[PDB]
There are 2 protein chains.
Amino acid sequence: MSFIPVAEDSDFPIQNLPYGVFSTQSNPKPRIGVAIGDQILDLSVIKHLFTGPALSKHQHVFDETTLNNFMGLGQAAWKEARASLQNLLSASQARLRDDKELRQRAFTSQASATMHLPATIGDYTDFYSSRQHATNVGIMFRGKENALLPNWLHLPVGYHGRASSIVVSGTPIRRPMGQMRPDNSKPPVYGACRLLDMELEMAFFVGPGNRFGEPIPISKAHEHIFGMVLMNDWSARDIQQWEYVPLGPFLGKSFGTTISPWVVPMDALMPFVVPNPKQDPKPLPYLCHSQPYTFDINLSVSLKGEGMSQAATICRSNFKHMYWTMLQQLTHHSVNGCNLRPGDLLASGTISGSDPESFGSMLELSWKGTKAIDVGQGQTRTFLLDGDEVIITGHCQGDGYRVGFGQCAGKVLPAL
Amino acid sequence: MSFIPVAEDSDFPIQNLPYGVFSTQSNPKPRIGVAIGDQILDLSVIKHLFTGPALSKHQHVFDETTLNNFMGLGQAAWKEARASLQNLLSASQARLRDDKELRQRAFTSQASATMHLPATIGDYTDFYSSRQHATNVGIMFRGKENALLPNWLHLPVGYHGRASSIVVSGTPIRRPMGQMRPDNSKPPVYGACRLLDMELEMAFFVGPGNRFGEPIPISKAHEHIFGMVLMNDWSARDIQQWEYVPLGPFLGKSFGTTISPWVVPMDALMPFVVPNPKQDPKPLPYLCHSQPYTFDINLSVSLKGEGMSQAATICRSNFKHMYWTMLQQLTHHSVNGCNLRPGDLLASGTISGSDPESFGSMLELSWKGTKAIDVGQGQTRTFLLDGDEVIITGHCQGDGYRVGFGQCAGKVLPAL
Ligand SMILES: C[As](C)(=O)[O-]
Ligand SMILES: C[As](C)(=O)[O-]
Ligand SMILES: [Ca+2]
Ligand SMILES: [Ca+2]
């Protein structure tokens, strides 16, 4: 443990050490920090303490307004940074601990900081890799006999997302206007979305890219995965339904996608690795690898309506319900020579387990609005109402510590 | 006329004046230039001559390595820059013309210049707005009675593309590996794409963005359109067919998309405006505007195999065929609150007219591999072969001058 006091139930013990971009009232310039207890350690202030071989000539990466350049340095640099931070934050090491003037400049409170997006996301991709989610959607729209489309068990299906509208936790999300077709015998209409939904996801940031035209082999895929965040892929389902054949989700997704700000490095999550789900049929060789790379990350979603005094927990799930791994997603994404770049964000798709309490959208929880979701205090939902606030949280549970993700929150504003 | 001599068939008379980013052997810094005749005027060198009200405090935008900041300044700035350039390049003006020292440093031959991508593209979107293209694809894959899907005549269908693999003209494109399902009785296979295609498009760059959550009304859409380039959306059709239901084109597109480097400003194209195609049914009011915004731009595509000495013209088309205008595309793209940003690229979709000589893909020109494309010199094609070079060109034709785009070229390399 650390010289910084850490509560037992803190998301940010010395075993975590996530990376984020923050600013304060006194200094509005976005800069890189690491969460520890209820504090932020400012890496722009302590960049000269990274004296090892991988970082000593790259200390400027900690002075940037985004994590992109640090992400681009690759695994040796990340591992050295983490070892340096663990040694510096240890309760028995004197350097940062006993340098009072440095320490006063280096640490500020999380409760007084403003968080920003952790990276400039050049490209965002959303996969569809949770089998029960894809199955549930298939049942609802095609029937139980056509629950999965023919390609789903053969490749990690995904689409290009909209990068510009990825926003940091806490950003209000306006209910979108657009066109929809509620009656198939009549022309489409223009109006406010009536089926506004959340999608519980996680996403990973890419480290070093691959060269244009050069695939990343699955055996090297783990080298390019920096760390993870929580995501809410807000969805306008009536807009989506009318637009999306044949070229895919578009305006139904691109009005807003929220991510949490603290990027938990893969090294912090490796203690919580579990076996990959068995795949049948077995994937082609380029997607076949024996490295365990599925993670036991508890996820929870709450909803609170304006007026309501307390939030209701509407979903309890886990990131281990993903059939295609992050290694397979990254490999598939580059198999054609596509060039992944530092700070790219590859998301899981909606996470659903087989238990109905773990379904990751209100589309599934309400089963296409045929079941009312109990949100407490005599109130019910099918889809989101104006003023509803959705908060996603997640953590890995260790013995006496948690590796937590903070929150991924947003409140719905009325259409405009 | 300019003091720089311009050939009658030059793409770059004083009536054009497109913006691009170039470097030279002498100076490796990517920098902003304007094409005139066979020369480039370096805007960083003459940035102090922009003394008007819109540009006087924004001269640093011409020192940047990309056009994004200039694009973000908006129409008054673009109009002022253009007016200043037309004055400074005029045959009858002395300021630049008679300054031998400055001229020496301000001009460079295009033959000496390496072109770069003109902007950092935060998000690329590909629309699908040619009626004959969508109809042709519909006939080939669904049958003649089901040419168009139900939403096509009601909104400008489009999808999010991959930004990272947009490359400048001249970049070699490697035939992609991936997964394909050549027939339906066996499992999918891994191998080199067998059905590699080009797609003739044009694309426009966004100027000032809109705020997250705030739509751009169609009456203001023209304020956000900076200028245009040529595009080849290279397509791996067998990869695409297996992957694309239900989330849309993905690895079938993202291995490479080529654009030409010279951004022709909308002001150069306005003399060549024609009436918009009549729409029936009439679109919803948010997509309804009377401003002509369809452009008479001649387009040509050539193919040259690696053993050929003459390239064959395989497509002659025109941007005026497109059913949905750029105004409608930009309006639709932001109707849900999605935030377009300076330097975003919004492409037209494959441009096909009704004449079979104007079909914009080899998929259409070979009618799904059923007809041989004559490429001259005893040779035919259905789809692209290794070593084939595809070159797209375009121009508007005036009286004694043209507004042209230069080349949009790429050569196919063999798969790994
Ligand atoms: C791609 As979906 C069915 O999770 O909106
Ligand atoms: C979306 As297409 C049919 O022009 O590959
Ligand atoms: Ca999603
Ligand atoms: Ca295309």
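Any Cβ shown, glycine's included, is placed from N, Cα and C.
The annotation active site, proton acceptor is assigned in Swiss-Prot to A:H133 on the grounds of a curator's inference. Residues or ranges marked as Ca(2+) binding site by Swiss-Prot on the basis of experimental evidence: A:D126, A:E199, A:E201, A:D233. Swiss-Prot lists A:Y128, A:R142, A:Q240, A:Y244, A:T350 with the feature substrate binding site. Per Swiss-Prot, the feature Mg(2+) binding site maps to A:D233, A:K253, A:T257; the stated evidence is experimental evidence. One mutagenesis experiment catalogued in Swiss-Prot, A:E201 to G, is accompanied by this note: Decrease in activity.
Here the features listed in Swiss-Prot are painted onto the structure.
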residue: A:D126; record: Ca(2+) binding site; Cβ neighbours (10 Å): 28
residue: A:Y128; record: substrate binding site; Cβ neighbours (10 Å): 21
residue: A:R142; record: substrate binding site; Cβ neighbours (10 Å): 13
residue: A:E199; record: Ca(2+) binding site; Cβ neighbours (10 Å): 26
residue: A:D233; record: Ca(2+) binding site; Cβ neighbours (10 Å): 26
residue: A:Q240; record: substrate binding site; Cβ neighbours (10 Å): 20
residue: A:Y244; record: substrate binding site; Cβ neighbours (10 Å): 21
residue: A:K253; record: Mg(2+) binding site; Cβ neighbours (10 Å): 26
residue: A:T257; record: Mg(2+) binding site; Cβ neighbours (10 Å): 28
residue: A:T350; record: substrate binding site; Cβ neighbours (10 Å): 28
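The Ca(2+) site, placed at the center of the C-beta atoms of A:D126, A:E199, A:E201, A:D233, has further neighbours from the same chain whose C-beta lies within 8 angstroms: A:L200, A:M231, A:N232, A:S235, A:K253, A:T257, A:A347, A:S348, A:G349, A:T350. Comparing Cα positions, the residue listed as 'active site, proton acceptor' lies closest to A:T350 out of the binding-site residues A:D126, A:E199, A:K253, A:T350.
With respect to their backbone Cα atoms, A:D126 (Ca(2+) binding site) and A:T350 (substrate binding site) stand 9 Å from each other. Apart from A:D233, A:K253, A:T257, the Mg(2+) site neighbourhood in this chain, defined by C-beta within 8 angstroms of the site C-beta centre, holds A:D126, A:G161, A:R162, A:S165, A:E199, A:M231, A:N232, A:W234, A:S235, A:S254, A:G256.
By a Cβ separation below 8 angstroms, chain B lies close to none of the recorded positions A:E199, A:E201, A:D233, A:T257, A:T350. With respect to their backbone Cα atoms, A:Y128 (substrate binding site) and A:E201 (mutagenesis position) stand 10 Å from each other. In sequence order, A:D126, A:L230, A:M231, A:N232, A:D233, A:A347, A:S348, A:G349, A:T350, A:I351, A:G360 are the residues near A:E201 (mutagenesis position), counting only same-chain partners six or more apart with C-beta under 8 A.
Between the CA atoms of A:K253 (Mg(2+) binding site) and A:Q240 (substrate binding site) there is a gap of 7 Å, rounded to the nearest whole number. Listed recorded positions: A:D126, A:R142, A:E201, A:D233, A:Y244, A:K253. Those with a CB atom under 6 Å from ligand 1: none.
The Cβ of the residue listed as 'active site, proton acceptor' has 28 other Cβ atoms within 10 Å, all protein chains considered.
Across the structure, A:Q240 (substrate binding site) and A:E199 (Ca(2+) binding site) place their CA atoms 14 angstrom apart.
Distance between Cα atoms for A:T257 (Mg(2+) binding site) and A:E199 (Ca(2+) binding site): 9 Å, as a whole number. A:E199 (Ca(2+) binding site) is 20 Å away from A:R142 (substrate binding site) when you measure Cα to Cα.
A:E201 (mutagenesis position) carries a strand DSSP state (E or B).
Taking only the Cα positions, the spacing between A:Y244 (substrate binding site) and A:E199 (Ca(2+) binding site) is 17 angstrom.
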